[PDB]
Amino acid sequence: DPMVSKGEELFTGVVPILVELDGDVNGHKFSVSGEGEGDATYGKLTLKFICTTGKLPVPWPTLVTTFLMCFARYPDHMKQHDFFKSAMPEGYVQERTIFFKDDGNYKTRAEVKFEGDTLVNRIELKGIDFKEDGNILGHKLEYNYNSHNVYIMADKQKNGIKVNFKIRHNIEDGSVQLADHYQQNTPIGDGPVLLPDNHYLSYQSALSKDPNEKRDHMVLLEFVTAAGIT
């Protein structure tokens, strides 16, 4: 399939990844740069994020979804459902609103595209209506991450896809902080793109630290596989 092959060819190997985020949460201004590589053949990503403005004013875990769906492993039997690679190299806009229960919300707009051999994820994030002493600005979340599937649906009107999913961030008392995700993606380019039938991506995420790193940071190892059309 010559259409589907174009975007596929870009992901057959290990691809360098650049992430840039510019953020403001309740007037806490911060920037994060991230680097690593992704191997979509295996749905694998390896990333390290640095807060370049000092201390991250929010928990790392809350930014994990915001910090690369083109790196999912879509099985062969599902290749006609891979919107994300089909939009490449011209890329796609990923937009979200993320509602933290009993707290504030994040609004994000990201451009995911190739710049030569590097896959770039450029993000702006605005956070509003957060409680200073809430779980987010008060840093009350565990430094870990639960496995979640995420349900991709076609969004014909936007030449694109939508996603809604809920993340549960474990708290230091057995409580969970919910983060209700609404997401839309649309091509940057004008060309044909795949419009999938409903399916989902399964995510597993592990967070760690680098002993040699003195800046505030997050090491992220992720695996992501498409499923749900049998």
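These residue numbers are counts, starting from 1, taken along the chain as shown.
For this deposited structure, the header notes the method as X-ray crystallography, 1.7 Å.
Cβ atoms are placed via backbone N, Cα and C, with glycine included.
The annotation that Swiss-Prot gives for the mutagenesis experiment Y145 to C reads: In mut1.9; shifts fluorescence lifetime from 3.03 to 2.74 ns. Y145 (mutagenesis position): 21 other CB atoms within 10 A of its CB, across all protein chains. The secondary structure of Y145 (mutagenesis position), as reduced to three states from DSSP, is coil rather than helix or strand.
Quoting Swiss-Prot on the mutagenesis of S147 to P: Increases fluorescence at warmer temperatures such as 37 degrees Celsius.
According to DSSP, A206 (mutagenesis position) sits within a strand segment. Residue environment of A206 (mutagenesis position) contains 11 other Cβ atoms, counted within 10 Å of its Cβ in all protein chains. For the mutagenesis experiment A206 to K, the note given by Swiss-Prot reads: Abolishes the tendency to dimerize and leads to monomeric fluorescent proteins.
According to Swiss-Prot, the mutagenesis experiment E222 to G carries the following note: Suppresses the 399 nm excitation peak, leaving only the longer wavelength peak at 475 nm. If you draw a 10 Å sphere around the CB of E222 (mutagenesis position), it holds 21 other CB atoms from the protein chains shown.
DSSP assigns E222 (mutagenesis position) to a strand.
A sphere of 10 angstroms centred on the C-beta of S147 (mutagenesis position) encloses 9 other C-beta atoms.
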